[PDB]
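> One structure, as structure tokens, below. Some questions next.
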There are 4 protein chains.
Amino acid sequence: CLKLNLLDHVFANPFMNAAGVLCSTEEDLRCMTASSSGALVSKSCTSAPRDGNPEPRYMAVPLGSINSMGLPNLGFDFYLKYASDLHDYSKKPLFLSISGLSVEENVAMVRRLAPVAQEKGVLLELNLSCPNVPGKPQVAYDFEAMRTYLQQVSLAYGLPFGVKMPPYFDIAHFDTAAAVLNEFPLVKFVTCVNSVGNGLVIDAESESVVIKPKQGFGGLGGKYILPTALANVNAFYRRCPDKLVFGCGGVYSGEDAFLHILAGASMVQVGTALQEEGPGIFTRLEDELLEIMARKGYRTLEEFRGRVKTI
Amino acid sequence: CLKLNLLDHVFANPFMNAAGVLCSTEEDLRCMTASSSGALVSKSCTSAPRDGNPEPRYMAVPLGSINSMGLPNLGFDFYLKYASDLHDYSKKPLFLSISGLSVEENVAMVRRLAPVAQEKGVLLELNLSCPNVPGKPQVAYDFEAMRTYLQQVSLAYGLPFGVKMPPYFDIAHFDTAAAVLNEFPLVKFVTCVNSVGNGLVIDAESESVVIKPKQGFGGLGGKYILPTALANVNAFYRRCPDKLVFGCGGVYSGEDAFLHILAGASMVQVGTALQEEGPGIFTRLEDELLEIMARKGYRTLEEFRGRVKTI
Amino acid sequence: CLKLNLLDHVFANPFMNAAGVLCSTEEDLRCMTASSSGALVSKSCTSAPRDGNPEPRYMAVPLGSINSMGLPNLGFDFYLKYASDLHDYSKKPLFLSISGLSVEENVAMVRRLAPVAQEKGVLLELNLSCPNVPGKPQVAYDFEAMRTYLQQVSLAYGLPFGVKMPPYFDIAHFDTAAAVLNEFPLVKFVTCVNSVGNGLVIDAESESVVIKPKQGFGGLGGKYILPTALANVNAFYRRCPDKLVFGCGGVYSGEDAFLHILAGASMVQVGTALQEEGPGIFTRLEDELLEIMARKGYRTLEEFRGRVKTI
Amino acid sequence: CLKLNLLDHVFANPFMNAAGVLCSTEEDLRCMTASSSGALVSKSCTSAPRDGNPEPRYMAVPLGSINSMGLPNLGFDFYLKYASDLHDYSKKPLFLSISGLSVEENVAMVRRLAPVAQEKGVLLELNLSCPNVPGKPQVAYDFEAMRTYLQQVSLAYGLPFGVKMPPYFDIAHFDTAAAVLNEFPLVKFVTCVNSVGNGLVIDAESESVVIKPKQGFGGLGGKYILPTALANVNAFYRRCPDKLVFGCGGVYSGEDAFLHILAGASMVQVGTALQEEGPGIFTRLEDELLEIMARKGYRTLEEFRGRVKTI
Ligand SMILES: Cc1cc2nc3c(=O)[nH]c(=O)nc-3n(C[C@H](O)[C@H](O)[C@H](O)COP(=O)(O)O)c2cc1C
Ligand SMILES: Cc1cc2nc3c(=O)[nH]c(=O)nc-3n(C[C@H](O)[C@H](O)[C@H](O)COP(=O)(O)O)c2cc1C
Ligand SMILES: Cc1cc2nc3c(=O)[nH]c(=O)nc-3n(C[C@H](O)[C@H](O)[C@H](O)COP(=O)(O)O)c2cc1C
Ligand SMILES: Cc1cc2nc3c(=O)[nH]c(=O)nc-3n(C[C@H](O)[C@H](O)[C@H](O)COP(=O)(O)O)c2cc1C
């Protein structure tokens, strides 16, 4: 079975959407809850509604996707209200991603989320890796900034929560990031990873960048970022032994999800692939993941999670 | 024509091999020199010869490659010897990529290199972004270290040279890296970019990592990193106006090379693609680039360099 | 818009799945129907259920895929049942691919399919190009054989239908195949092309073929055959002016579909790319094709279909 | 050793250029002779000089090439004059590729070539698979015409010779083609394969075919056709046991050449790759093939020729 118990919650399966994909509106959330996904995470929100960056801000490309959405969301209020009143937790666990543009904006939000998570069970995913807000660089790329955010969020939230991490490409950054992460016992999970910040897709024909925000610089997702995502899931799975690592990046197949789990992933989030395929992808991913586990003789996810064989 | 005059040199075309690919042995260099490439850069060398990391250390994958070569080179002595005696400069400009594991080591090399560069015109490409030497994190990810390396190298070299840059994925990082690079007038060119550091490719069937070194972590190249290379080439093209930007990454066609140049690249280096196709690729890339320039009405690379239109 | 009216049916977009890919089970079909694809075609079926050829029988390779599936299907009964009862035609047009191993079998099937198509509008795609059934060479390669199959089908079916054509690599064959197809007015569409037959993928390390059937000979699909697919789509688009030409082969991007449509394709089918990416590919393809039409100022597909420019 | 004895000739290695690539002018021939290739083949020639088809007629694409050269050759006289007076047989065996547009043209040539072949040892490669001469279909796709061509050629030549075969994609075709081939004992070798006929490359940007001849239809070469080439090499390796099969198609590395030999190739020709890389590729291919044989413990090609393992 693909079931698993994480953060005092039961998950039909490890699949769920990657924050920002089909989880902005009540309808996306209701669809995600309706899908066969093991859980769902709401759009990374801020205090007030955000129109996001100017369009075109998302482009589906052959190897995945580039995007500079710019945290377009219906506002914390809505998502908190969804978590507190609209979500049917009998259906599946809900993760509410937050992404205040300042540590105090995040603190202000988690204080309000606290009583709801306390009462509802909604799980907080602190997004410290948005690479698409102009003027706002991935917070988790600034280690002390991240350290502060977590001290401030831990303090004001006082409940278990996770952090959506930006991909790191330096072994030292793997070490340091995990060092920071491990100083916070409330950080029960880290989601690896967020879009590979600030890629640039150029259309040769038009000789123009494909997205409008930040001169075409946006987060890369999809096939492009799989090896990078697996590295981070694994790097942090090893470094953060007392925490759960949620895999995210380049998942299109049960095989991809399998490598993620093999890499140490508990939950496996699907961004780009979901963006293009729709919630139906989860049933497919689950079947695919099961066909594989079948072949390999794995009855449970635990049997092979983080069991990637090295040479 | 695809001819460009850069760094007091004439290049037949903007194409060349990426440091490390087909440029380790004397035969690779002779092979690169014989190729139709506008130039060639040698394998990143250390003072002493290096066996590199344990094999398998390079894996070609559908979307490029992952490698943890570990700077396997024949030693500075050889490459400086090739630079000073073996390379036929009448054929094409030669770049000597130096990748000391310490600032002292690089200073020891660039010191012995200077006289040669002075007479032969060999161009120095300082590698401040190798992501595969165990315990040696990408120097260019450490802005202060990068600065120390640049002033020590600039000082001991006293000649124009370039830097092989690591891909950055944070706007603040492009700005700070440029801030560091721009302090040194001798740094005439920055090559963007080196392998996307510490990806992890897992074979679902064997449930094992494809490469042996560092538990499967290696630099990614090819398709995967194209948007990341264009972003970086463009990021530093804009930020380092007084410097040339050599594009490297994801180049398989003249279209890719077109995007790189459109982004700001002067020279375009081919890594993975060359690794899997042989030097014949340069002829193709050149025909292809010319076919694109022909259609768009471009007679010179200068006409469309850095001319990537934004929305 | 990508909409288009073909064979008295409305198609949301030109995109669909290549027969045999994600369309063998009821779940595959419901998955394709749920996708953003403008239509779907069921697995080439035979009178009774087939287990197909010995596995491994499919191999995704860097440049596409090879496969000797061997017409593994749930039997004609199932797919007619799907056509007649399961498929929601409000969603999108359904094509039912038939691939009897003899003319009598196809006739027996189409006779039963007729009443269904007659009432539901399910479209027949006669597969005269399967290159994986041991002992059964592609029908469309024996022109007299093809002429007979079409006489019998046209006669026994009496309704408009299409033919999945094998790739031809001889101008004489384009002429003759077309000459043959054009004798059958019921042949409203010809899908170019089926897999490039009997290619052989050999693994260097194992020094063994990658698939088990027919000593490793299987149909190639994907990147490998795009040029070949455009040729056929174009050759037949030119030769069968009274018929529609459905493109298929090497479609991974909206640009590939664009070439197909530019070559003369009405519907564009995705096989290998879909096999590996999942139904999400259609949304991506649609977005990519639209962005291209956008840049080129095309409001409709009919604006650039078969408008490939020659020199 | 890469050395092999064939057709009563000694070959340093199995490599040679593909007919048409680097072998049209006296200088090309001199380059191929100078190269480290074990043998060379002259451009397919016709009795009289041919300008070939209108340019552009050859396009190097990311997966190989497309071409409609139209047999541009310096005429049989020159080539016969090369084989009789200019070639240095002390360097490497010479194959003279003949491609008459009529059976009488081929007979006219082989008659005159016979004496020179009797004296100099030049080997005849009858091209029965050109797919780029307007109005002239691949002769070998016409089993009877092919039969007639070989009766006439075998009669007028009376000496050992080979045939440049077009790739087949139908098992029955392999069987029949072999059936026709096997009748002639003088046909000591069949070169598999020639270009994959009449692929269509269209440039999405210009929306135009890349080559001018035949509305863009040209032979496909390079990476595209490797699997097809290995298939044909192996198909004819098994079907024509008393004949040598020279492999040709998709060779870029010693690994590819290794696959061809594995498949059953005695000699391995390089076309597209050579077209882009130059005669230097042969040294590279020989090094690479030896490096593979080194690891597999193969001391000779004979040890692994046609030893491809099937599942
Ligand atoms: C349209 C778009 C919007 C996204 N919005 C968010 C966001 O709100 N918060 C967040 O943590 N991640 C967001 N993501 C990033 C994904 O959650 C994920 O980190 C990234 O897409 C890589 O996963 P993938 O390859 O599965 O696409 C977004 C991604 C895309 C495609
Ligand atoms: C075989 C292997 C060796 C490499 N060696 C070096 C090197 O010595 N110095 C360097 O700066 N980059 C080295 N690289 C990185 C490449 O130079 C190039 O930056 C990277 O592959 C991205 O380019 P690509 O996408 O074209 O492959 C190496 C890459 C690989 C595949
Ligand atoms: C797994 C596999 C199964 C297929 N089954 C069928 C089939 O049943 N009937 C048919 O006409 N084509 C079948 N095809 C051929 C494809 O429909 C398609 O024509 C071919 O794959 C070329 O397109 P592609 O490059 O998009 O893969 C199959 C292909 C593959 C990949
Ligand atoms: C420029 C060009 C010219 C060619 N000329 C001939 C030739 O005249 N005779 C011939 O039999 N094949 C000719 N071919 C086909 C090649 O010999 C070879 O069979 C085909 O290109 C596939 O091999 P490859 O993948 O290594 O390119 C030519 C191909 C190209 C690229």
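Here chain D follows Swiss-Prot for its numbers: 3-313, in order, are the residues you see.
Looking at the header, which is where the method is noted, we find X-ray crystallography, 2.2 Å.
Positions of Cβ are set from backbone N, Cα and C atoms, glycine also.
The active site, nucleophile annotation in Swiss-Prot covers D:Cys132, and the record cites similarity to another entry as its basis. Taken from Swiss-Prot, the feature FMN binding site covers D:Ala21, D:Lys45, D:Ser46, D:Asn129, D:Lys166, D:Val195, D:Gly224, D:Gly251, D:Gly252, D:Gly273, D:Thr274, and the record attributes it to experimental evidence. The substrate binding site annotation in Swiss-Prot covers D:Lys45, D:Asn69, D:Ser70, D:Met71, D:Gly72, D:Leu73, D:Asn129, D:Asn134, D:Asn196, D:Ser197. For the natural variant D:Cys3 to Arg, the note given in Swiss-Prot is In alleles DHOD2 and DHOD3. According to Swiss-Prot, the naturally occurring change D:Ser86 to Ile is described as follows: In alleles DHOD2 and DHOD3. Quoted from Swiss-Prot, the note attached to the natural variant D:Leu222 to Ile states: In alleles DHOD2 and DHOD3. Quoted from Swiss-Prot for the published natural variant D:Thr285 to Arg: In allele DHOD3.
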> At a 10 Å cut-off from the C-beta of D:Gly72 (substrate binding site), count the other C-beta atoms across all protein chains.
21
> Just jot down the residues in the same chain as D:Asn196 (substrate binding site), at least 6 apart in sequence, with C-beta under 8 A of its C-beta; none if empty.
D:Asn129, D:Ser131, D:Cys132, D:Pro133, D:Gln140, D:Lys166, D:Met167, D:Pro168, D:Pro169, D:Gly221, D:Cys250
> Applying an 8 Å Cβ threshold (strictly under) against chain C, tell me which of the recorded positions D:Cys132, D:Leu222, D:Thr285 fall inside, in sequence order.
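So the ones by chain C are D:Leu222.
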> Specify the count of other C-beta atoms within 10 Å of the C-beta of D:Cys3 (variant position).
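Cβ-Cβ neighbours of D:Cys3 (variant position) within 10 Å number 11.
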> Record lists D:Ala21, D:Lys45, D:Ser46, D:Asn129, D:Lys166, D:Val195, D:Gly224, D:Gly251, D:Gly252, D:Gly273, D:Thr274 as binding FMN; longest Cα-Cα distance in Å?
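Greatest Cα separation within the listed binding residues comes to 19 Å.
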> In terms of Cα spacing, which of the recorded positions D:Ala21, D:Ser70, D:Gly72, D:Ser86, D:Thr274, D:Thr285 are within 10 angstroms of D:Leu222 (variant position)?
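Taking D:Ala21, D:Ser70, D:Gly72, D:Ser86, D:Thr274, D:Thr285 one by one, the ones whose Cα falls within 10 Å of D:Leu222 (variant position) are D:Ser70, D:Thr274.
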> Using D:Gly72 (substrate binding site) as the reference point, find which of the recorded positions D:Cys3, D:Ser86, D:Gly224, D:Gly252, D:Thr274 has the shortest Cα-to-Cα distance to it.
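That would be D:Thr274, nearest by Cα distance.
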> Here's one to test understanding: among the recorded positions D:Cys3, D:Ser70, D:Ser86, D:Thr285, whose C-alpha is closest in space to the C-alpha of D:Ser46 (FMN binding site)?
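Closest recorded candidate to D:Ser46 (FMN binding site) by Cα: D:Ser70.
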> Does DSSP put D:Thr285 (variant position) in a helix, in a strand, or in coil?
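In the DSSP reduction, D:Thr285 (variant position) maps to helix.
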> Using all protein chains in view, find how many other C-beta atoms are within 10 Å of the C-beta of D:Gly224 (FMN binding site).
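Result for D:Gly224 (FMN binding site): 27 neighbouring Cβ atoms inside 10 Å.
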> Greatest CA-CA distance (Å) over the residues D:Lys45, D:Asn69, D:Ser70, D:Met71, D:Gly72, D:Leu73, D:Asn129, D:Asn134, D:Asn196, D:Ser197 that the record ties to substrate?
16
> Applying a 10 Å Cβ distance cut-off over all chains shown, what neighbour count does D:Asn129 (substrate binding site) have?
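The answer is 29.
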> Same chain, not part of D:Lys45, D:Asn69, D:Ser70, D:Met71, D:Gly72, D:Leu73, D:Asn129, D:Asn134, D:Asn196, D:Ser197: whose C-beta falls within 8 angstroms of the C-beta centre of the substrate site? Give them in sequence order.
D:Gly22, D:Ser46, D:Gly54, D:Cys132, D:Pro133, D:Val135, D:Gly221
